Structures are given as structure tokens and as C-alpha cells.
Amino acid sequence: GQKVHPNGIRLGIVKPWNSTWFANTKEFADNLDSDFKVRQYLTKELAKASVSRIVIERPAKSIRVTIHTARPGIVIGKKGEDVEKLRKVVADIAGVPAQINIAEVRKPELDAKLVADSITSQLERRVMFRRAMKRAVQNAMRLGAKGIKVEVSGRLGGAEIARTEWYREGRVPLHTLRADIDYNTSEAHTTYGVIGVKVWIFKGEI
Amino acid sequence: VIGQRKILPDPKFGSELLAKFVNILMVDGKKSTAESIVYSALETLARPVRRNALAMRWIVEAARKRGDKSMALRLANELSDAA
Amino acid sequence: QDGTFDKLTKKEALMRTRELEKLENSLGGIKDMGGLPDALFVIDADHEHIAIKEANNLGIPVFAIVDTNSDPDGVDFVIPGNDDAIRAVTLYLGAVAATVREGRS
RNA sequence: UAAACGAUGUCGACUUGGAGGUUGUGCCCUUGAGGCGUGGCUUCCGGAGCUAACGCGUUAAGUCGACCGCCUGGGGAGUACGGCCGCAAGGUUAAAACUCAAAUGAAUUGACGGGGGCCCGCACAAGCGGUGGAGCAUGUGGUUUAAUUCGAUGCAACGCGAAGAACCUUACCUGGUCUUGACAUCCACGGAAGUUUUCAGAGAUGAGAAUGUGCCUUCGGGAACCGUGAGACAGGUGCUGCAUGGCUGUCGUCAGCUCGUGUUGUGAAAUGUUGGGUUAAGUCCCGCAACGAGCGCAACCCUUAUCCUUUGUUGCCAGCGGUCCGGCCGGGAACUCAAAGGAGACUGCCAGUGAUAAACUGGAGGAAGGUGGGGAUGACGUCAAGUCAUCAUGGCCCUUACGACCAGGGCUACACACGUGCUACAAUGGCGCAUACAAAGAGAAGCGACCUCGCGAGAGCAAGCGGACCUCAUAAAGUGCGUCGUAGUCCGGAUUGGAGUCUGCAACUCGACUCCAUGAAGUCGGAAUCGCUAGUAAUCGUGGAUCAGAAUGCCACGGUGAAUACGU
């Protein structure tokens, strides 16, 4: 490889942790494994809910999983029954009386995960990716983000040869550690090969 | 270009013309042993970085396997022969 | 000013500024209405032919002084005098400054 | 007859310039040139114009006029035939059939370009320490075996995946066994599961014996699980890493890579992205048809150095008190220290050099001097580099089966070829005794103290500690004295034996270490090559990961702590 992951290197910088609990070595592995258990059956059950982040935190023997979604209505449901049923699936797969908080993700096409997911959604629907990848390229420009990069990976179009194309616009100073780079990836399970997508969102300095 | 390293003068006598000598007869970062080597040889006997360095290195470099009681005192004999 | 006050340390800001004011001698000369030039006056036509070329490309009248080497082709209001002997060109400069400063009347 | 060429017919006229050479000549210097003309020839720049462009440009390829010669896609072919000419020698005139869809000019980009320079770099120079010799550790190829599992296999594989192989492990094999399967879901039948059992087997399992039969029981059956029945299906460390994703190494923390707008060009395209310097730097100044911008460089992030503020414990003890004299306790909050925040370093200033500038050279202050130091951070792209065996995945393959379980044994087997090491090969020393000064870490099936036994692996008892509170843990090197006197040795520890000591169902395969006991090979190693410019090489210890147990390996910590640089 060549590149560092922009989000994790800024973990001690403007990018905040999306898993904030303090636990000892004894429960650290169990809590971390419990985090993956609650997360794996939280994104899978909300694959069409525009989930941006799933932040986990354990104040006192009860985790409070807040979900960043651009469409809270599908996650909340009618009068919060969907959060309620998801809550008791988290509550018994995490061992704690968990509760699920919800947060609207304003300006959805400006989220790294959502852009990666949105492109991935309309990528296996048998459409040409040149226009599809520009849609995230174009949409971000009118709504700020004075810097962005949307890279796609191998098996671009029905072919036996892998390709790569990224089509930068704006400025993406990934070397600058206070760049506040929103970055996330996704992969598309197409009938041929696997196509991974990678997007960087430069939401201004600090 | 850059100059050679400046070393503080030998504290024991406050003189710069002895520290460079004790640093090369030194082996394996054992300066403490080095005084046990040369001070017993010195306190009891009673460009400037090219020819002085090279010539004086030749003195130190022949005391590895000469086969006697101890080259700690043999080098004292060698410098006594030199002096 | 407030950049040195709040964001940048004084030393680094002062050096970047110190290396950067070198151009506002030309820049600040043009900000009264963001430029929008309507005429140009050039004292040495040949030595600054580039300006004449851009001006006539934009279809702008040109006020030029040509002596022996430059050409009247690029210019429309030619002033066939010297580009040197600073007294004469400064007299032209004072004259044009005045005659644009009673144009409003 | 010639590339007989300026590849440019002859003649005339007209149309801006600049720089020459050669040869006349007029005026005035009546010195020889001279200064100013004025002709002819001629070389080179360039304007308009012209040209496809290259170019030509008053010696036109401009603008015209007169006349002549010539051309009409490439090849066949300046060939055949005839004529004429010639001493044959050949020349000249000059076809066609046939075939091809081009052939061609000029210019653009960028590719070998074995005609260059320039710059930078422990790359060389200097110096330091080494590897290739040996014994072991590990890894790689090769030999056998059922298997010695698979992949990695120049620099960018070879103490690699594997950061840890007695079974399991482990993907391999021998044997036994199961076929909706050990693992997942769905349908049905039963029994609760669970617990106590035996018997045959190695177990997987099978044949039996007791208890239970728990919450609803809305009376079924669920709530769970187990066994069985047919089916879908499961399952695969199976195969393609040139199908891939993802992730990684690679040139290389090298400095370049491009874009917007402009400009130039009919145009492909060029410019930007250039010289001088300058930087570590496409770092930046100066003149430049380009200005800018993006990723690039720096810096922002972490650590370290000085100081300050805050808090003062489990940390410290400057002052006071006496001390079970030990910060031990009052007590002090000074100081170290601890962790939070700031200040401080910015060529800031000065001198000089340098274009005055960039920049550099030194100095001053400053703890830190010229990005003070070290980390993190790797541009477009480079290797169809590697991974399908971490995972995901396209296709392919076996579904009473390379599937699966179990037991066993493999994976560590050698006869070698080489890495990577450690042990070292000792008298800057080794052994014996007193023997001081570290940091950094970890500890609950745990670090485990004291004491006792114990030659020790150690064992028994068992305080404390989930921790600036106790343990790991006496750090060695170092110091003082004595001693060993070149002895293949007091070094060195392989190898081999008795017994252990711990871990586990179980260690011989194939654990570690020790008590005791061996005690060889190794006295510096071949061309060659590797790493290194400061707390750096070079030593010595410390802890941690993985880990029931299993570090010469890895990661991190400290102590002691060097020498060299003339330059490309």
C-alpha cells in the first residue's frame, strides 16, 4: 500500500472516536467483541437506512448506541417502535439494558460513508459508473466541501482487467493533519468480481 | 563542509589534548575501563584532524593478542618505548 | 493583523507577510473598483509590447510613446517621443494627470 | 551521364529593414585608412507578404508581366517495344498489362538513442563495528517417508506469513467412523435439558441403568436443548492474487505530477513546468507570456530540551521537632517528581558575503541557531509484485465426498547448499568476594513477598497488590582487592547421563530449565560485502507481546557510551 487511513490518524485530532467507553482488559475484549456483534446486526438490518456512523458508549453497564442516519424516519419508525425492536435486539446481544439514540445526518450526500454507500447502491443496479461517480462528484460541490476525492477500484465495467480512477476536484491536503478529512469505503458485490469504492471529504480546516 | 566534533576537555586535567586519545583506546562503550587502562599507564609513567589522528591510531591498534600478562600494561611499555 | 494576533505565531506570520508584500506595490495600485480599465497609458511601447497586445486584444485604446524601435501598429494614440530623459516623460505624466483631473469639470 | 543541386528556367518592373564581405568610384578629412556618398557582386538575420509547414523574404518562395520546359496516385518503370545515337560499351525518346489503397511532404508528442552534462544521497573518500571460519537457533532449497501442510522465493522470499508445532494445534497422512452431516436454517416425531452412571471401543460412538421432566402449559405445543426420520441444504486452510475487492511491499519522504484561465500555433500541441543562483525541497528571489491552482515540499499531530502556573497522593523532604532513625511520623507544598495548560526558537538581532534579494557565513542573547532533536505523515503512478490460506469475492470443482468427526502420528524427519542470527573464540580481559547508579513495562486460574526447607528446576506456608501503594526485580556493565598468567585454557558451551522441577489426559516424537556430570568444535575465519556522521555506532542489562508450558527471534526501555568526513 501507499496511503494512510485519514480518519484513524486524526483520532487524536479533530476526528473523534465513534466508540467511547472505558473498560479494563478483562471486559475490553468482550466489550469490543460485543461492539462488533451489536454493529454487525445493526448495519445489516439498516442497509437501506442511510446509516452514517454507529457510535457505541458504555456509561455504566448499559450501552447507549447512537446511530447517525440521514433518514431517521425508517430507523425510528412510527412513534419509535423500530428503535424499540432494535433496542431489545441490541439489549440481548450486548448483555446490557441498551437504548438506541438517533441523530439526523444533515446534508446526506456530503457524508463519506453515505457517498460510498450511495454509489455502491446504484452500482450493482447495472448502470455505467462514469455518470454514477460524477453524481457524488457534482453534488458535493454545491453544498460546500471545498475538497473531495471519490476513487473506484478493480473490474470497472464488464471486463477481465481491473482499473482505477479517482477524479479529484478541489483541494485534498491529506498531509495536513488538521484537515478534518471525512473518509470511508465500501465494496460492491457485482455479478463479476468485486468493486471497492473509496471517498475522501475535505470539510475545511480544523 | 562541516567541522569535526568538539569534545569537552579531559575533566581530570582540564585539557583537551587527552580526551580524544582515551576515546579510541576505548572499546565497547567502556570509558570507565579506559581510565583503568591508560591512567595507570599515564599517571605512573613519571588540518589537525588528519595526521595526528591517523598516526596515534596506529599506536592503539597493536594490543589485541600479543600474549602476555596483560596488554593493559603492555601498551604502557609500548608508549614507554615510543616515548 | 488579527491573524498574527490569534492564529499564527508572530514570527512565522511576519516572515510570510514580509516575503509577500512585494507584489501589492503592483496589486494595491489596482483595487479602486477591481480594475475595470477603460484606457491605458504606456511610456515604452517596445519594452512593454505585451500590455499593448492584450489591450488591443480587448479592443482598448492605447496611449503610447514610440521613438525609434517600437511601432505605431499596436497603438491608436501614438506619442512619438523619447522613453528616456525622465523630465519629458514626467511632464507628459503631469499633463495627463491634470487633464484627467479637470475632465469632470 | 551525376544528389550535373540553390533539388529554385530565362528576362523585366515594383515592394519595409538590420548585420556583413568583395570590387570599383564621387565629395569632403586633398596624410593611409579616413567622414560622407555612390555603384556591381556576394554572406546572413528578419518585416509585410507568401507558404501545408519548414521556410523564403529587394540575390523572393512577395506583387506582376513575356516566353519556354515540365507535372497529374504508389509500384510495374525511366522498364519493354520501336526509332535515333554510340566502336559494343550504353544513352535518348518512352508505354502497357498487372497490382495496391495508399505512396508522400512537413511538422507534433514520446520512445532505444551504447555522442553530455549537472545535482543529491554511510554511494563513494575517512573512521568505527562487523557477516562469509566453527557449534547451536531458525528459515530456505535438495533426500527419504504417509505426510514432512500451504504460500512467500532477486533488490521488494529466506529469525517470512507463524507474535510462539506434546493432543488439539495444522490445512498432511494411517486407521475407525458419520453421511441432511461436526458446523447453519427450515419440516416432522419423540424425550426436558441437565445431573449420577456403568459396559464395549482409542475416541468419535454404540448398548444399557438411575434422577429430572423445570416457565407458560390460554391445555396443543411452545419456551431451550438432545436423539432420530426423508428432503432442500450445509460444508471445503479446495483451484485460479494475470478475475478481483480489500490489504501490503516496491521505486521513495525521491521530487516531481498535472489542471483552470490566458497566450502562441490552421493544427496536433507548446507554454506554464525557463537561466542565474538558492533550499533538504517545483524552497525562494532576480530577467521571462503567462498568471495562478491541485496533489506534491514544509507546517499543522506525537515526543524531547528551558522556564513558568495549577494540583500535592500512594510521590518529594528545603525549613522545624524528636525520632521505634528508616520521609519513619508530625509537618512543610519549597525542590525533584506526577499530569494539565502556557511561555520559549523566530536568521528574532547584529557583522560580513551574496544583486540590495533569496540565501549564506559567523557572532550575540538564548536552555535550545538557523526546518534545535527524533517520530507519525509516502504524490500521479512502478512492478498483471504478493495474499483466493486473515476476510470478502467472480468462475471452476466434491456433495454416503478432496465433506466431516475421532484416535494416532505427521508438521521439528537429514547426507547436504546458503541466508538470518546467537554462542563465542577472552588477559581493555576471565574467576572469587564487598559490590553502588537505571529507565520502561506487566500482574487476578495472576505478579506472588517474608520465612523455612532446599546444591536446584526449585518446593511448602502464605502478606500485599486489579497497583506513583506490593510483586515481578539484587540490572549488569562499573568500582575496590585478590586471583587466573597463554593453558582449545579458569574461556567457550555444543554433545551426552543419572536425577529432576513445573505445565497438562499425556513429553521420548516434539517443552523449558536446573542439581550433579560431560566437555569436543571454536584462538578472528576466503575473495566479497553489510550497518553506521551523536547519545550515533559498540556493549551490557530491563520489560512486554504471543504464551497450559515452550526466545539466540520481535517489539519496547534503560546503563556505559565512541572515531571520522579533502571532496564527487
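Residue numbering for chain B follows Swiss-Prot, covering 6-51, 92-128 in order.
Structure method, as recorded: electron microscopy, 2.7 Å.
Cβ from N, Cα, C; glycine included.
Quoted from Swiss-Prot for the published mutagenesis B:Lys36 to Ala or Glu: Defective in ribosome assembly. Among the mutagenesis entries in Swiss-Prot is B:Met116 to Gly, noted as: Significantly decreases affinity for its own mRNA.
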Practice problem: Write out the long-range same-chain contacts of B:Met116 (mutagenesis position), meaning residues 6 or more apart in sequence whose Cβ is under 8 Å from its Cβ. | Solution: B:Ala108, B:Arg109
Practice problem: Give the sequence-ordered list of residues that share a chain with B:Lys36 (mutagenesis position), lie 6 or more positions from it, and have CB atoms under 8 Å from its CB. | Solution: B:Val27, B:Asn28
Quiz item: Per DSSP, to which secondary structure element type does B:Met116 (mutagenesis position) belong, with helix, strand and coil as the options?
Solution: helix
